[PDB]
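Contents: one structure, followed by commentary.
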Amino acid sequence: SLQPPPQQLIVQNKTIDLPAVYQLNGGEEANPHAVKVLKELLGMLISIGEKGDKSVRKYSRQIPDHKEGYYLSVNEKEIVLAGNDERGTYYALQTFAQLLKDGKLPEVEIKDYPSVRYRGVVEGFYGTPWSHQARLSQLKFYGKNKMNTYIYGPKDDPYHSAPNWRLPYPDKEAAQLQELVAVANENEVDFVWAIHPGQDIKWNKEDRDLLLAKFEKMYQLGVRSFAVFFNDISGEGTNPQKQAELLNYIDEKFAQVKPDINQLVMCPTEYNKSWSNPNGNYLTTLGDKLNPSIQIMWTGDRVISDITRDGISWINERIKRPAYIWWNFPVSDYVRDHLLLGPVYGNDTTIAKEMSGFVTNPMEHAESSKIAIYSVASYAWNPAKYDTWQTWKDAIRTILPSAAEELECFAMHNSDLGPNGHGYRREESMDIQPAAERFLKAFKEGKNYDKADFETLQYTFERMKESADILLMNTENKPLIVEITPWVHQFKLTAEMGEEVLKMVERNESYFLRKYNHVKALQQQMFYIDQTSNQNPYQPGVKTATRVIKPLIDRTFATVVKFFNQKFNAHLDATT
Ligand SMILES: OCC1=N[C@H]2[C@@H](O1)O[C@H](CO)[C@@H](O)[C@@H]2O
Ligand SMILES: [Ca+2]
């Protein structure tokens, strides 16, 4: 397994030992970040360098002629790690480290390069911005998965948005950003610093200059990429004319004036089809005026949506360039009581040429976003070979090797968003879903329930329980466990409720009553967790397994308690 999977892979069913004694060619001339990892990883010749370096002159025709491309070869006599550019050589070694198993390598040859030019994460949700340590750890992660873009733009950071966008960061925050930029460079990620001025911007030279001086200050901290965000604002800052003016002005007097500026990106006010006016001008203006080199961000047909051929041809035609995709998943800032831990899917795998970048807007839970981010990295680099389910499992196993089955069990039933203002849904729990649909069917009309379905429901509950208890105590990735703990509790309780509801479906009158009282106590523990964990202004609480598992239990409870209330004439409460 290689994530992301290379564009070209030939494997000989032979395997070389990692060389006990070796000879290093090119250590002094190849990318120092690439060379560090290699030296870290460990007579026989190993050749490392970029195209044009002496060490790799012999393989110069093997090396793909693509930005970030590389050639990698292992066989008995030599090893080659040769990039088309420095980032390519870094990537060559990210692939290398995934092959080295027990101090052994397969004999292979790889020609590799990304299908989409910019691949990464936009930290652009509403809510508590990632902590400093969460960001350090993200950046190492992006580098390993060949993500090359990090767009820093937290809605709730006041030096990024209204009104302190005009002020230089204070010293503590500045020294921190400076460290983020450095770690980004070492992992070969563009740190793109976004600014969001449009809520209170005045279209005068005074504000235009304070913006420039803001950028200038960021440049002094080490930033080499920039963005200007116009999303979700009202007022005079929505003027398309003024926006493109301001972006071209920044282009002409800043990006074009400094030696080493990489990405310059804007995010439009109308940023999805659904919100663009058919007869108004917003998007054709932008397409016509913005200097060709300036990227434009786009979320798809709606604020939350998957990217299709129709969707992206539609946008590319109006902005006269290929859209830079802002994909709003696994972001959950509008369903803050759900975790979105399922697979990444729904995005057309044939349209690499029609996009200039693909970024994911993640959750406010940094570590839990790693499942989707790994997947988005695998997709943006090699969409043609994009495998939904296998990537999801690879992610989990990379993120928590010591309890990967347990993490899969939990994430499998934490995928859906539940009903929401954007109408966007994910599958969840399809494994146990057929058995649940049947078993329920049987009851609400009257016929028998199948013993196989029943045993499976009971096997599910039992596995949910082991997984919850194993995850709570896992110390391999504590930060992930802190994020998900409230949901782990809810999940354990849901499964205990399900085991008790099934026992009601199998006996004698006072057993049924004990179970019924146990269930009511379990309901209340859930209400408790729901009222006191994750109490945020917007969707307070903790919901879990809500697509199939919860409604299954709530209904098998109402029904067995209905049967009872008439076969014994009692008045038991049946709500949930
Ligand atoms: O620019 C794209 C965009 N801006 C908003 C919008 O999409 O919805 C996201 C999810 O609610 C939110 O996190 C983001 O800040
Ligand atoms: Ca070089």
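What you see of chain A is 25-66, 75-538, 540-609, where the numbers are those given in Swiss-Prot.
If you're wondering, the header gives X-ray crystallography, 2.2 Å.
Backbone N, Cα and C atoms are what each Cβ position is placed from, and that goes for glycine too.
DSSP assigns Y158 (mutagenesis position) to coil, not to a helix or a strand. The mutagenesis experiment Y158 to F is recorded by Swiss-Prot, whose note states: 99% decrease in activity for pNP-O-GlcNAc.
Quoted from Swiss-Prot for the published mutagenesis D264 to N: 99% decrease in activity for pNP-O-GlcNAc. Residue density at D264 (mutagenesis position): 14 other Cβ atoms are found within 10 A of its Cβ, drawing on all protein chains shown.
Looking at Swiss-Prot, you'll find the mutagenesis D264 to A noted as follows: 99% decrease in activity for pNP-O-GlcNAc.
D264 (mutagenesis position) falls within neither a helix nor a strand when secondary structure is assigned with DSSP, and so counts as coil. Taken from Swiss-Prot, the feature active site, proton donor applies to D264.
A mutagenesis experiment is reported in Swiss-Prot for this position, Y303 to F, and the note states: 113% increase in activity for pNP-O-GlcNAc. In the three-state DSSP scheme, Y303 (mutagenesis position) falls into the coil class.
Under the heading of mutagenesis, Swiss-Prot lists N393 to A and annotates it as follows: 95% decrease in activity for pNP-O-GlcNAc. In the three-state DSSP assignment, the secondary structure recorded for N393 (mutagenesis position) is coil. Listed in sequence order, the residues of the same chain lying 6 or more apart from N393 (mutagenesis position) and placing their CB within less than 8 Å of its CB are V153, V154, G156, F157, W358, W359, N360, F361, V363.
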Fewest other C-beta atoms within 10 angstroms of its own C-beta: which of the mutagenesis positions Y158, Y303 fits that?
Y158
Cα-Cα distance in Å between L66 and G75, where 8 residues go unmodelled:
14
If I take the alpha carbons of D264 (mutagenesis position) and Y303 (mutagenesis position), what is the distance between them in whole Å?
9
